[PDB]
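A.B. asks: Pasting a structure below so you can have a look.
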Amino acid sequence: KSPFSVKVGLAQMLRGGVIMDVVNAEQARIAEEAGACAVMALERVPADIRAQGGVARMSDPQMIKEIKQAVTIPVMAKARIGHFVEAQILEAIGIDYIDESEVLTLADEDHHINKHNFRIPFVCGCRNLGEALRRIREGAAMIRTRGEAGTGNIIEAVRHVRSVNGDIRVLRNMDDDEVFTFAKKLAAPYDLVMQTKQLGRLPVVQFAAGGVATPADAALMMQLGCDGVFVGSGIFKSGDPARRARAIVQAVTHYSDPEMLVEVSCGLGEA
Amino acid sequence: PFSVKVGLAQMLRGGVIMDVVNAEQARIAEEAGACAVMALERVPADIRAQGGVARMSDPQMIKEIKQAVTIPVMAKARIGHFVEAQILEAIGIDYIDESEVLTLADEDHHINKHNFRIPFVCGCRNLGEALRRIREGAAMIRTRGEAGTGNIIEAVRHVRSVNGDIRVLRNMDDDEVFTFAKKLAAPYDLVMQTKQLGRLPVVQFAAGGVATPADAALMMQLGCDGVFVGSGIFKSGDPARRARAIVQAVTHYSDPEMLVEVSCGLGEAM
Amino acid sequence: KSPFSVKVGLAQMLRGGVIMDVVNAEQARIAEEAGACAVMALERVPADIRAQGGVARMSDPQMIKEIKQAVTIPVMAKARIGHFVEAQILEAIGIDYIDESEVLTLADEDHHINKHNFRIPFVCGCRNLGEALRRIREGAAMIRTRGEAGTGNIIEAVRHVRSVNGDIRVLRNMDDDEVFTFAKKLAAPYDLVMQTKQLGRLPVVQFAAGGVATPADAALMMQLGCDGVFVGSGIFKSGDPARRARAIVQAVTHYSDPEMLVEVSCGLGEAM
Amino acid sequence: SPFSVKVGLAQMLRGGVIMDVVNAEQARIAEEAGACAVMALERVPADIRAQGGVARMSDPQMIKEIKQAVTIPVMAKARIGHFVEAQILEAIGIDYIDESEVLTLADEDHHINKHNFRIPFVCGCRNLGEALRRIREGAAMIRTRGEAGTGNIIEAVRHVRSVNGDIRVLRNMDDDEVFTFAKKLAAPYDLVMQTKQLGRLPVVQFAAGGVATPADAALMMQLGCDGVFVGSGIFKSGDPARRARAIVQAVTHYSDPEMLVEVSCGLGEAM
Amino acid sequence: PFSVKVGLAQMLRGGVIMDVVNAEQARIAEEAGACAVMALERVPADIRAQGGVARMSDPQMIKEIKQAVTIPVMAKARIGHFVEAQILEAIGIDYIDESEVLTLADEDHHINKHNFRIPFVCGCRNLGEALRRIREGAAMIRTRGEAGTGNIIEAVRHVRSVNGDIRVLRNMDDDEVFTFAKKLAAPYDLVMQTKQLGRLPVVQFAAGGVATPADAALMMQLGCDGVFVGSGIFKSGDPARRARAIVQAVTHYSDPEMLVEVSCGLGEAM
Ligand SMILES: *C[C@H](N)C(=O)/C=C/OP(=O)(O)O
Ligand SMILES: *C[C@H](N)C(=O)/C=C/OP(=O)(O)O
Ligand SMILES: *C[C@H](N)C(=O)/C=C/OP(=O)(O)O
Ligand SMILES: *C[C@H](N)C(=O)/C=C/OP(=O)(O)O
Ligand SMILES: *C[C@H](N)C(=O)/C=C/OP(=O)(O)O
């Protein structure tokens, strides 16, 4: 079994879960108590990063350690795209996942982190199938839609989810002789394209992220065929986080049960 | 059956649907003689004024409005957000408006409304839009107009566009209908059904900017089956009497004497 | 049960066949003896139309009757696009199929013939799935690629075959909720799009046409998923049409047998 | 055959000249002058350019006559994308198929799926990305497209230099930057890495297009090609029998200017 | 001799150069282990924030900083302002940075640095720029980056551009180097010297936006000989410990465990 396939298997254990952005140990315990499958440690949530500006970097290791010691579920953390030394530091803290994240300030305009040089799994974002496969070829063990972080607006995540899944479906019936050109037009490595055609799905876990604000948003992503969701700003920037976090966890667990979605949405407060 | 939902929506023909935000408003609308109410948390004029993401309303406040009236209760879902619509159906309301006044959720696809048991309303700007919404499962169509402005001009453009093309279609050479359907980017079979009926195959309401009884009666005389009014009532001085005035204007849209009576001293519009 | 279903069913008999353009009863006899499934009677073959210019119309009923009397296989004839009276005339002659053909001079730039008003089946051309479905809804019982007629160059027919079958394969697997927008973007009738999605193929017989010059060209169209091929100029604008006609019939029959394809290509004389 | 077995067959053409021929008479001259293979076609590229018309696979009959006339390997052209023309050629029993841009393009968007065949293919290219895409489709040998039928080596020199230049760029490139380089070449990443590891093209690489003189042929070899194609330059000149030997000797002794002089002296009218 | 100045600058390989504004800061920088200090009156982030014309610093304040430390002292002169550089040399400092962070003084020409006894630093964005600066007499090169922002992205682009072209040059066919020098608009002889050495013929530091120890170590792993830090230290909470942290990160740029230690609880960056 390859070290990459082992990393792919680790991320498969989050299948069906919700990953919540947290900024302190208290928020972390709330997220775990509600049933988050993992927490994303950061010092400014995406809606704050947008509203404030300035350079957004890797979080201080000290605060990430506090979150790591406050929960038993997996802890992720963001590194800037291309900042392989920030990833080296996060890996040395002993967290479980690195998100090479477009919500932080781009560090390398032309290249991402070479993720195969690391032991621990990476998440990367994408807007289309070609981007996803390029990130995977670089070593991402898990893929999320980029969406539009910090807006509470689901429209871009829906577009990205549909783009990726729609091109996957196209790929399944496609004449094999046409797959070479299709790989060229996606600027994607052909072997990952054929692997995707063999599986009928993305070769790694695919979560939705960016703008998921409500239980209905979360279940919509799942019915569009994601394996889980990230929620960052939509929980703690609301008036009632500890109850809304549970509602979104419930909505991902029972995403095809409208009676359940009604119950968890009722009197949930201002989003 | 789609034809059952289409027939259900015919009960609204001749009525006014009013946007409401609480049980107090919902009763006023029912008292004035509204044929249905549209539950939401933010009226369209406040959505345009404040901005932000506008979504489906809290199930709780919709339940309150539902328990407070006997007339049918509608609610809005974002375009393409079929799970918001699943929740609305599970609340037990009567109609879902897949609404352009809320923030778009899917830029490329609307809800597959045939997957639902309860009827949908959709907006349109022209006959091709209306027909595509209907083929998707809309049981009722409203003009898009320009919600929140109190300005009737876009609703007039959309009404005239839909009815004008239906009137053109009615007399068109049969052989030319294939090309007409292509140019409308509308399904040919619904186009011929429209040609044979000589009107839209579902109930067609006016919406967007209806501010006065005269606006409401104008939409009726242009050939609509009814009108929506959201901001025009509850963004004005006296909504309780302005609501009844619009109901009267729709019921008596060809009686100028009646329109004068309900317009006189009506106060101040939005 | 429906009369359109009957016409669609009738054209099933051409599956696996070659349809040859002919300009006289002698060419028709050669086409039938070589194994054509049908002949297409016209006064000028597409390569001559292309080279000479002038207005190209329906052929004289007299020469169409002569071809109809010379063979027992079905006889087709071309009408100009939109010329429903040329089609009335051809139907009244008693031929078996009308091809509303882009190879003749366009008669109506905005409308095709309303083919459901007719008793006999029509063939129409297309370049993509939207065109195909629009022709079908107008009443075409059978579809062919447009290709590029009269050139002996298959590049456009390959593009059209791959475009139609490629979109059909995309449609087959598509999320149902997305098919409405797909139909909008094809400018195609939604119900025919959904029918195409359920079958996994075009609801009617689908032939390749335009530029098929060699046995290898014809077998290539069959391997790309066509039901048969039209050949006009490739056969009679060449050195030995009687032998080349045989070879293209055999190539379509044996399209997946390279040893056979070698046999019928070998020493076949100059192509167009 | 396995891909490596096909790559091995083309390797034994190293250091040779492949000559276009139109009859058994031209075929024997080519073999007797020391050609390493002959390319069977019914019109040389200089005549296809001049006369126009659709250019297709040659008649199996004439290909067979050439195949019997010589003992060296026999190649033939198929139009790009015309996989049935390639099925016929393979069934005739020749040794290589050239999926050739000098014939009329049959499929504008896709090349033949060359892995579906037993016998090796040659494909043309103008740059490294093109070469690697053809290889991934199954070509076992690459030639520069050059500019066929003009007797002008300028395009062939550009293509040789572009391919070899980008190969040289690969050798010292940072490993992390190779993913973006593969994207920019629109080429599959693993063949880019293979090219990086070999320091050369993963298949035999010949020059073709406008080779008219011994000096042109030795020039292509000195720029680092494994061999050359010559079509028009030989049998569209004054003495082809002697010019053919002179070009064979120039490729065998491409670094001996004294020999290059001897075979150029009094060689007659080039095309 | 140019080669004497080039050799002098090699003593800085492996170090951090810190911008300072007084003797207090200068000592802190020396205490933390800086290899040199860059005296100026306004740090780059304040130049971008306040505007105005930015010139050579007062000789007096440079003298104070010079008398306060033993490590080499650099100072900035405006690009093309060879008389500002004459004054800096006459003060007796160790290095002049012909600096793009100060207001340009000559749009078309840099200083003829070979006319000077003491070594110069110049910025660059690509290999052609570096080589032209070196031919003019620069004994040391830094990336231009984007000074004052705390953002590493332009420095990464410039480092990768310089090193990537050097790596391309190393393996290039000799015959193609003439055209390569033309396209770089760089002197051919320095290009071949670079090709033969396989690296820049002078010390190459990173500068512009280095805010954290991780940024500093990233520049080193990309192949720089050292780093400049101006605003990143003395526009933050605790500069005395952040300064030592960056020194440690440069000295131990391949030890992730060390980078964690010096980054932990480091406070708040600019
Ligand atoms: C990377 C970060 N955890 C993320 O994915 C943010 C999501 O968008 P948001 O709108 O903040 O939930
Ligand atoms: C969807 C909503 N019920 C509606 O129709 C909006 C009407 O526009 P307004 O200007 O608020 O009357
Ligand atoms: C309508 C005509 N018989 C046809 O189908 C086209 C023939 O084109 P060609 O390229 O001559 O085979
Ligand atoms: C495919 C053909 N034999 C070839 O490789 C190119 C020959 O071109 P020319 O310019 O005639 O030597
Ligand atoms: C010329 C000055 N010493 C310098 O290199 C500026 C660096 O940029 P900063 O963002 O202030 O570290």
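Numbers in chain A come straight from Swiss-Prot, and the residues shown are 20-290, in order.
Cβ coordinates are placed from backbone N, Cα and C, and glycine is handled just like the others.
According to Swiss-Prot:
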| type | residues | note |
| --- | --- | --- |
| ACT_SITE | A:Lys97 | active site, schiff-base intermediate with D-ribose 5-phosphate |
| BINDING | A:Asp40, A:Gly169, A:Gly230, A:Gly251, A:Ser252 | D-ribose 5-phosphate binding site |
| BINDING | A:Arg181 | D-glyceraldehyde 3-phosphate binding site |
| MUTAGEN | A:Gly54 to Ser | In rsr4-1; strongly reduced oligomerization and 63% reduction in pyridoxal biosynthesis |
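Tell me about the surroundings of these features in the structure.
C.D. replies: Residue environment of A:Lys97 (active site, schiff-base intermediate with D-ribose 5-phosphate) contains 27 other Cβ atoms, counted within 10 Å of its Cβ in all protein chains.
Counting every protein chain shown, 28 other Cβ atoms lie within 10 Å of the Cβ of A:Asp40 (D-ribose 5-phosphate binding site). The DSSP secondary structure for A:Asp40 (D-ribose 5-phosphate binding site) is strand.
Counted within 10 Å of its Cβ, the other Cβ atoms near A:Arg181 (D-glyceraldehyde 3-phosphate binding site) come to 21, all protein chains included.
Cβ neighbours of A:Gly54 (mutagenesis position) (same chain, under 8 Å, six or more residues apart in sequence): A:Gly36, A:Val37, A:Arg265, A:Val268, A:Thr272.
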A.B. asks: Excluding near sequence neighbours, so keeping only residues 6 or more apart in the same chain, what lies with its CB under 8 A of A:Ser252 (D-ribose 5-phosphate binding site)?
C.D. replies: A:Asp40, A:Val64, A:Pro65, A:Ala66, A:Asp67, A:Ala168, A:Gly169, A:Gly171
A.B. asks: Within 8 Å of the centroid of the Cβ atoms of A:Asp40, A:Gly169, A:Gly230, A:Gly251, A:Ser252, which other residues of that chain place their own Cβ, given that this set defines the recorded D-ribose 5-phosphate site?
C.D. replies: A:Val64, A:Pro65, A:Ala66, A:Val122, A:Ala168, A:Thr170, A:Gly171, A:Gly229, A:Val231, A:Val250, A:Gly253, A:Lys256
A.B. asks: Considering only CB atoms and a limit under 8 Å, which recorded positions from A:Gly54, A:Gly169, A:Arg181, A:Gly251 lie near chain B?
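C.D. replies: Out of A:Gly54, A:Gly169, A:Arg181, A:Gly251, A:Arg181 lie under 8 Å of chain B.
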A.B. asks: Express the distance between the Cα positions of A:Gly251 (D-ribose 5-phosphate binding site) and A:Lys97 (active site, schiff-base intermediate with D-ribose 5-phosphate) as a whole number of Å.
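C.D. replies: Cα-Cα, rounded: 12 Å.
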A.B. asks: DSSP three-state call for A:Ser252 (D-ribose 5-phosphate binding site): helix, strand or coil?
C.D. replies: helix
A.B. asks: If you count other CB atoms within 10 A of each CB, which of A:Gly169, A:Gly251 wins among these binding-site residues?
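C.D. replies: Of the binding-site residues A:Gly169, A:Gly251, the highest Cβ count within 10 Å belongs to A:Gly251.
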A.B. asks: In Å, rounded, how far does the Cα of A:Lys97 (active site, schiff-base intermediate with D-ribose 5-phosphate) sit from the Cα of A:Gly230 (D-ribose 5-phosphate binding site)?
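C.D. replies: On Cα coordinates alone, these residues lie 18 Å apart.
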A.B. asks: Less than 6 Å between Cβ and the nearest atom of ligand 1 is the rule; apply it to the recorded positions A:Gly54, A:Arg181, A:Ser252.
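C.D. replies: Passing the 6 Å Cβ check against ligand 1: A:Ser252.
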A.B. asks: Return only the integer: C-alpha distance in Å from A:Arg181 (D-glyceraldehyde 3-phosphate binding site) to A:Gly230 (D-ribose 5-phosphate binding site).
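C.D. replies: If we compare the Cα positions of A:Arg181 (D-glyceraldehyde 3-phosphate binding site) and A:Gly230 (D-ribose 5-phosphate binding site), the gap is 15 Å.
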A.B. asks: Three states by DSSP: which one describes A:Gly169 (D-ribose 5-phosphate binding site)?
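C.D. replies: It is coil.
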A.B. asks: Would you identify the secondary structure of A:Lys97 (active site, schiff-base intermediate with D-ribose 5-phosphate) according to DSSP, in three states?
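C.D. replies: Reduced to three states, the DSSP call for A:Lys97 (active site, schiff-base intermediate with D-ribose 5-phosphate) is strand.
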A.B. asks: What is the Cβ neighbour count of A:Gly230 (D-ribose 5-phosphate binding site) at a 10 Å cut-off, with all protein chains included?
C.D. replies: 27
